[PDB]
Amino acid sequence: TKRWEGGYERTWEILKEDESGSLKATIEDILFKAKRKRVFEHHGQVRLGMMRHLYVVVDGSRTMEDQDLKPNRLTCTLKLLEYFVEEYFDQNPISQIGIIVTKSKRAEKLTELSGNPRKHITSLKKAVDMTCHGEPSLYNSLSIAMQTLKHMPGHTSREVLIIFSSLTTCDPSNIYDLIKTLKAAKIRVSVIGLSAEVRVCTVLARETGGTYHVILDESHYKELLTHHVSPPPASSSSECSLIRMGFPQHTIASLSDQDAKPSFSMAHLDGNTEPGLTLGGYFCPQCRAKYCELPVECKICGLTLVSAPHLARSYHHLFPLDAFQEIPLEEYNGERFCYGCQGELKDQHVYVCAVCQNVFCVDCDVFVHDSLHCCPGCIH
Amino acid sequence: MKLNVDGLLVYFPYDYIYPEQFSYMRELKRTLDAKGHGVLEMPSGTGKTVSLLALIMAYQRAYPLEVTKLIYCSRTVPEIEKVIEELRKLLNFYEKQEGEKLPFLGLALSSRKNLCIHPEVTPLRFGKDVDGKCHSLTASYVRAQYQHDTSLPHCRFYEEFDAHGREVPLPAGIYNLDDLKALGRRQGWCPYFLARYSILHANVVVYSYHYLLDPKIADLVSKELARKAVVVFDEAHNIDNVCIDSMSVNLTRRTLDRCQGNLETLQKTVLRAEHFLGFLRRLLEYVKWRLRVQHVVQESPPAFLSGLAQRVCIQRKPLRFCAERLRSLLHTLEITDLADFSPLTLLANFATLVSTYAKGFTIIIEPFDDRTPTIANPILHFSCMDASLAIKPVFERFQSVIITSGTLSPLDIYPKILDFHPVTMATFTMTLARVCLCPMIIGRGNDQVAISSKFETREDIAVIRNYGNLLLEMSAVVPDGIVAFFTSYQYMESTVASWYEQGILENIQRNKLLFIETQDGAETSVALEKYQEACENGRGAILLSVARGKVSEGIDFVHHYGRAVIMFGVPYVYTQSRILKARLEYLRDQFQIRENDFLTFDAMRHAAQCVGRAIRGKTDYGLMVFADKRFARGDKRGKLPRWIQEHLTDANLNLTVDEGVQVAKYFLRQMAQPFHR
DNA sequence: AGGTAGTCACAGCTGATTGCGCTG
DNA sequence: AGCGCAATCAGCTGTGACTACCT
Ligand code: SF4
Ligand SMILES: [Zn+2]
Ligand SMILES: [Zn+2]
Ligand SMILES: [Zn+2]
């Protein structure tokens, strides 16, 4: 039988009257039921992650001049890559991005593997005006990525993302041997095609554990990149995976004190123009080297300079707040004022924390579970 | 699961049944209940065999008396092995779903070379000598002399099979050819002889077309096996061609030289009955008279015997006795081997054919050769003209002969090409979650000039440039494999020469590798191997071949192999050599078949047969193009199989190269997304 | 002084004519 | 220069509003 060939639904039978006017009570119940439309979690997916050393390979062949994506594939690809780099560094604190451009059967390492987003964005903007010629070489790009990532620590997840526009690749040697070597090296390879499905990309993605997708339009391209942003699930505990990193305090210099010492920034020292000789900035806790941008690994002593708030922003996932016990107002024989907003409790349901047994209204409960991520009573 | 047909339940290994399979089962059950022949057309090479075998087994279980013997004649040995393994899988499914065995036997039949255990004959590559060596090793005289136990090397598998293998039967257990060989070698028996003994006590059996189309072996292999039996010819789109070739023989200088060389040896052996000893001597000069005659053609199917009875003045009666003399005089002469002896047998076969079959045949002498026409080469061939003769002895001996293939679009021409009484007129078009093929016809090029491969325009530079441009900018959109079929080798080489002359073949090379299929078997095989290895990785490849070649049907382009199939012009058979025109005249004055209609039917049959090999499996998908404006006309589109007609929308019937490329890009982009089951 | 059937523009369909193409 | 597919004209009709004549 069919669902719609039976009896027609009467959704208006829910409302009923006993005292001629209880519709106000019904609409109050409906308004209360309208709230709490979430699961008390902003993400609700992967609550953790792992250090990812991701390499992004961009096709630089003549096929990038095609106008499937306005204005051409290269410009849309680089714009979406800038967006992807920004989002990936936003959602991954201690990750690194490398960019490889393959052209004329050779692969050029456009950018070193590091955690600076500004350098990658500047490199992409510079590469916007590149010359699209020749044919891509997946073998050379994968060889460069494997050579770079072979010496990386085992606990980090090694990933390669390939943007393959051209349907043909030139390999100076057998590629399936390289795929076997990558599989033995536990390097994940993901490919996002632009024209159509290529067998070698499917085999590579299946064997290395990655995913192979083909772009339908620019929105689908952005969706695939956004999916690639998310970190992979992390095993319980592998080994002593740790890392020596510093937390450079942003100590600026004021001439009101006698210790106002101007210093050139190491990052700005490599620029053609005059480096910024500002009063202060981020001083390395180990060698007192000065940097302006974070997170940037120290050039001198090799220490990783990260920002503590960036690491702390993900701490609420480790310790989620347990849902408060929903209690009807009549059954709660205690105070009738919310502990968070001091407002009078007039809702039919009152939420009580399991730890401190305090009183929270619906709005304060939603705010605590969604945004605050901490019980105000438990803090005291 | 158990599929509930209108009057029976049939077990099927696969739980899900496509609507095409269900309708096919309905039609086949209707035909079996109708006790008549039929013709079927399905688009899937795989999944048809399992359904056919399942319905056959269900019908045998329900009606053991109505159906007793099943024949599954196919084209080659890979089809035999795949249908045998599918039958084995079906039997395993039945055993695991029922729990008790059944007394059903299924065996595969092939030549002596396929089924032999002696290591002294396997390494050699002479298919015409293996049978002779097998006969020499074991025969009636060998059996007679084995009583005295003569000390001489001979085959001994039969000498054990006749005393031990003729009593123990094999009621249950279907055996493949390798299984038959293993049983023969473990029991010391010949696989061929045990197959000959066990075909009588068997349920199903599979072999090639030649064991039923050729009268010289059909009687030996099938004489009184079963009065009421079911036979099916899967992949029989070219049944007429093989039927014609069944009664076609050729003669050349080498054949007559071999005959005159071996007649002296025969006479020397004889001088160490008389009705043929002097009969065979003077037959050579009558046919060598045509060697010295410098004439274009002589045709006299009824008057050939009249002319024979004048130069040598021989009666017609002794000619028909050659067939019965072959099995008698040769075994008494104790021929050591059939090497240097086959032309003598083929001369007797030709004499018997011309003496008996003279109503629908024609004799043609062709003094022409490729690249060396007139040096010394009067070629005499007894070309058959009617396809009904090779199919008569099976329609009257069977009840439900079924003709099925992937290309049987016109069901009104096969019943009149060969004497047939169809009662089905049934076709089936596959359905999937998405359209797995994108057929389209490309007419004029970017210059709005037709790319028709017309004879007057074959040498035109504009059409060659348009073909090259189509192959170039098509090779940049379809990845990992393109198969292009040309009308003929001469046109193919002349087009690639022009492409090389211009700076256009380099642009095709830098996209995909170019591989050219030639007449050499080893070169073709190695080219196919390197094409496959280039398609495996991302390099891509192009397979340039001919529609009427051994590679068009010898291989199947499964998914990721040949995503696009390109037809450069309508493949029309050569009207020269005065062989096709004789058949055209015979069909014109006998079956009232229009010459243009038959030529278009043959062209479209070949085009569809070579373009439908890119879709093997539900998940497989492929691009199909037709690079000729003549395809756009309705009289040729209507000859395409129904599973391609509905996917060929009227939007793309004359679109140029650019719009064809755009359609291909959209199709390939939309076919790469994940789907469901 | 007021109102309805021709009439024009623009499109559709089906029913025939009638005019160009039709094999290596 | 005989067939056959395809382009083309005739006849009727739908949609919408404009307009001439007279009880
Ligand atoms: S009898 Fe059988 S085993 Fe012996 S030579 Fe002939 S085919 Fe081979
Ligand atoms: Zn430092
Ligand atoms: Zn509150
Ligand atoms: Zn609390």
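Residue numbering for chain A follows Swiss-Prot; the residues present correspond to positions 8-387, in that order.
Per deposition record, electron microscopy, 3.3 Å.
Heads up, the Cβ atoms here are built off N, Cα and C, so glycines get one too.
Per Swiss-Prot, domain 'VWFA' is recorded for A:60-236.
In the three-state DSSP scheme, A:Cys291 (mutagenesis position) falls into the coil class. Around A:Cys291 (mutagenesis position), taking its Cβ as the centre, 19 other Cβ atoms fall within 10 Å, counting all chains. In Swiss-Prot, the entry for mutagenesis A:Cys291 to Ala states: Reconstituted TFIIH complex lacks p62 and has no transcriptional activity. The structure shown retains the original residue.
In the three-state DSSP reading, A:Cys308 (mutagenesis position) counts as coil. Other Cβ atoms within 10 Å of the Cβ of A:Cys308 (mutagenesis position), summed over all protein chains shown, number 14. Where Swiss-Prot documents A:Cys308 to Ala as a mutagenesis experiment, the accompanying text is: Reconstituted TFIIH complex lacks p62 and has no transcriptional activity.
A coil conformation is recorded for A:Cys345 (mutagenesis position) in the three-state DSSP classification, outside any helix or strand. Note: A:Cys345 (mutagenesis position) has non-local neighbours A:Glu351, A:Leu352, A:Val366, A:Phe367, A:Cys368, A:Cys371, i.e. same-chain residues 6+ apart with C-beta under 8 A of its own C-beta. Under mutagenesis, Swiss-Prot gives A:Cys345 to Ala with this note: No effect on the transcriptional activity of the reconstituted TFIIH complex.
Using a 10 Å radius centred on the Cβ of A:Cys360 (mutagenesis position) and all shown protein chains, the other Cβ atoms total 21. When secondary structure is read from DSSP and collapsed to three states, A:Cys360 (mutagenesis position) falls in the coil class. In Swiss-Prot, the entry for mutagenesis A:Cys360 to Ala states: No effect on the transcriptional activity of the reconstituted TFIIH complex. The structure shown retains the original residue.
Under its mutagenesis annotations, Swiss-Prot gives A:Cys363 to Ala the following note: No effect on the transcriptional activity of the reconstituted TFIIH complex. Counting every protein chain shown, the number of other Cβ atoms lying within 10 Å of the Cβ of A:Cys363 (mutagenesis position) is 14.
Screening the mutagenesis positions A:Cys291, A:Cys308, A:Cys345, A:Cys360, A:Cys363 for a C-beta under 6 A from any atom of ligand 3 leaves A:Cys345. Ligand 2 lies within reach of A:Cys291, A:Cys308 from the mutagenesis positions A:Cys291, A:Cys308, A:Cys345, A:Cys360, A:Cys363, judged by a C-beta closer than 6 angstroms to any of its atoms. Proximity of the mutagenesis positions A:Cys291, A:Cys308, A:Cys345, A:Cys360, A:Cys363 to ligand 4, judged by a Cβ distance under 6 angstroms to any of its atoms, singles out A:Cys360, A:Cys363 in sequence order.
Take the Cα of A:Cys308 (mutagenesis position) and measure to each of the mutagenesis positions A:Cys291, A:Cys360, A:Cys363: the nearest one is A:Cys291.
Cα of A:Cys291 (mutagenesis position) to Cα of A:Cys363 (mutagenesis position): a distance of 42 Å.
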